[PDB]
Amino acid sequence: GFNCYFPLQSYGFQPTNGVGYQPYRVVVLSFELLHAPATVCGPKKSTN
Amino acid sequence: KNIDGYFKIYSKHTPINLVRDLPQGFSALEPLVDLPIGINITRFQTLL
Ligand SMILES: *[C@@H]1O[C@H](CO)[C@@H](O)[C@H](O)[C@H]1NC(C)=O
């Protein structure tokens, strides 16, 4: 309609497209402070 | 049971030949899982 368009859209992704237009895989690892007992933790090394 | 933000379950699977009531005797319960739920618990119900 007038001044009306679909809020969703798709951009054509091509290997020969510009590097700025090239898609990148992005992952965000959101963390949070120690307000409770910790469950997910980094490995703890052990000596012989 | 719940203690220190820890949910503790103890279990036993002894064979019982008396179907009327729990038999006279002793069988200790071994712990199984200590999952750090941390959710305060005040109610309980069983599924069938
Ligand atoms: C115990 O339950 C109360 C609400 O009855 C809550 O405020 C408190 O944080 C709970 N404690 C834990 C360790 O979950």
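Using Swiss-Prot numbers, chain B covers 195-242, in order.
The deposited model was determined using electron microscopy, 3.3 Å.
From the backbone N, Cα and C atoms, a Cβ is placed for every residue, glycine too.
DSSP assigns B:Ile210 (variant position) to coil, not to a helix or a strand. In Swiss-Prot, a natural variant is listed as B:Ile210 to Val, annotated with the note In strain: Omicron/BA.2.75.
What Swiss-Prot notes for the natural variant B:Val213 to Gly is this: In strain: Omicron/BA.2, Omicron/BA.2.12.1, Omicron/BA.2.75, Omicron/BA.4, Omicron/BA.5, Omicron/BQ.1.1. For B:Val213 (variant position), the number of other Cβ atoms no farther than 10 Å from its own Cβ, over all displayed protein chains, is 5.
Among the natural variants that Swiss-Prot reports, B:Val213 to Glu is described with the note: In strain: Omicron/XBB.1.5, Omicron/EG.5.1.
As a natural variant entry, B:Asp215 to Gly appears in Swiss-Prot alongside the note: In strain: Beta/B.1.351. Proximity of B:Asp215 (variant position) to non-local residues of its own chain (separation of 6 or more, Cβ distance below 8 Å) is seen for none.
While the structure shown retains the original residue, Swiss-Prot records the natural variant B:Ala222 to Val with this note: In strain: 20A.EU1. Classification of B:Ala222 (variant position) by DSSP places it in coil, neither helical nor stranded.
One entry in Swiss-Prot concerns the mutagenesis experiment B:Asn234 to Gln. Its note says: Increased resistance to neutralizing antibodies. All chains included, 7 other C-beta atoms sit within 10 angstroms of the C-beta of B:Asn234 (mutagenesis position). Secondary structure at B:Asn234 (mutagenesis position), taken from DSSP and collapsed to helix, strand or coil, is coil.
Between the listed variant positions, namely B:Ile210, B:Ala222, the fewest other CB atoms within 10 angstroms of a CB are found at B:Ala222.
Close contacts with ligand 1, defined as a Cβ under 6 Å from any of its atoms, occur at B:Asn234 among the recorded positions B:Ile210, B:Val213, B:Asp215, B:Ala222, B:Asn234.
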